[PDB]
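**Student:** Below is a structure I'd like to ask you about.
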Amino acid sequence: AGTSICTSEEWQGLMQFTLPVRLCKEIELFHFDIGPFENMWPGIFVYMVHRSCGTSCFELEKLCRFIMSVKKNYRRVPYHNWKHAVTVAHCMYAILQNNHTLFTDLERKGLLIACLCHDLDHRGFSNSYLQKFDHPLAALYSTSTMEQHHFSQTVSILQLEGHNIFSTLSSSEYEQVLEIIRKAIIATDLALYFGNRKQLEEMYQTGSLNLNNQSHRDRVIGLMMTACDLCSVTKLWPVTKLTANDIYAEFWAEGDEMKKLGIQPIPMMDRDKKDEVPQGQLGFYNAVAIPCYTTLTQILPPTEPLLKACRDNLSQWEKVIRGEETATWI
Ligand SMILES: OCc1ccc2c(c1)OCCO2
Ligand code: NI
Ligand code: NI
């Protein structure tokens, strides 16, 4: 109930934080895994913002309050949590650094912030669940239900005293950046990904894709958001596999609630159907992840390492299906 706010100790601590020198080099790479460095995650975000947008893009105090308050409004759920927020932001940083001048200063700061915020106050339940059981949120937001809520949470945090990192923008640039963030967060609704990707593949293959056309830009940015949101599938296999365990803990908890409401879940959400998981992953990679990174690589050639890693992980799920897995730790 209400919007949570960080403590003075929390944001002052982030302000004083210094990143270890060895990580500077690592943070630039797509395959970088934030996993082993939990205490450093908010500092890693400050560092990314500073490298991409400059140390004077945001007032430091407001930025540190914003970040630690964003952390506090992520819930202690197995997957859609603070750790996922930072992984997705780190992916966008790597895409931006590799394609820096294609995007405006306004886009870069808006997109890094949109990624950190894009799953804010997630409860561990899908849009499917919310709409099936008529949660109050599905009443307010008929489509892209959680994603409209995530944007609303983003705006609530900007409105806390001393948290508005965008105040110093011109009134016109302020409206523009909030629209960038809104569109980017809405785009993380995978329901919209399928149409967006299909349209982009068409525009690319006919050569009509034009980044000077606002509706095209919006679409490319949309696909960036998908690519960052799904980026666990572009890490090294052990990291990808561990994250999948977290995703499924959420799914299985949702399916458990459905059974309580008299309805059997989709197999993916049924903890009594774990044998079906590897085939389900194969279907997910073939239908979503591979086409996403394939199209993104056509449009932004330097994102190619995301696609190569995704392909390597598809191969590992194929090994699992064939019974060729080796020892795994949980
Ligand atoms: O982050 C990778 C990822 C996101 C969503 C998924 C997923 C993996 O696998 C099963 C369906 O949903
Ligand atoms: Ni989401
Ligand atoms: Ni997400």
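Numbers here mean position along the shown chain, with the first residue as 1.
So this one's X-ray crystallography, 1.5 Å, going by the header.
Note: Cβ is positioned from N, Cα and C throughout, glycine not excepted.
So Swiss-Prot lists these for the protein:
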BINDING   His80, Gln281  3',5'-cyclic GMP binding site
BINDING   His84, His118, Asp119, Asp229  divalent metal cation 1 binding site
BINDING   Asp119  divalent metal cation 2 binding site
DOMAIN    7-324  domain 'PDEase'
MUTAGEN   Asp119 to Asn (Swiss-Prot position 830)  Reduces activity 1000-fold
MUTAGEN   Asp119 to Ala (Swiss-Prot position 830)  Loss of activity and of zinc binding
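Quick one: how deep are these features, and who are their neighbours?
**Tutor:** There are 25 other Cβ atoms within 10 Å of the Cβ belonging to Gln281 (3',5'-cyclic GMP binding site).
DSSP gives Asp229 (divalent metal cation 1 binding site) a helix state. The C-beta environment of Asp229 (divalent metal cation 1 binding site), restricted to residues of the same chain at least 6 apart in sequence and closer than 8 Å, consists of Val88, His118, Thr188.
Secondary structure from DSSP puts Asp119 (mutagenesis position) in coil.
The 10 Å shell around the Cβ of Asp119 (mutagenesis position) contains 25 further Cβ atoms across the protein chains shown.
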**Student:** Scan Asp119, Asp229, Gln281 for recorded positions whose C-beta lands under 6 Å from an atom of ligand 3 and note them, or write none.
**Tutor:** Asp119, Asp229
**Student:** If you count other Cβ atoms within 10 Å of each one's Cβ, which of the binding-site residues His80, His118 has the most?
**Tutor:** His118
**Student:** Hey, does DSSP put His80 (3',5'-cyclic GMP binding site) in a helix, a strand, or just coil?
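**Tutor:** Note: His80 (3',5'-cyclic GMP binding site) is coil by DSSP, not helix or strand.
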**Student:** What is the interatomic distance between the Cα atoms of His84 (divalent metal cation 1 binding site) and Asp119 (mutagenesis position), given in whole Å?
**Tutor:** 8
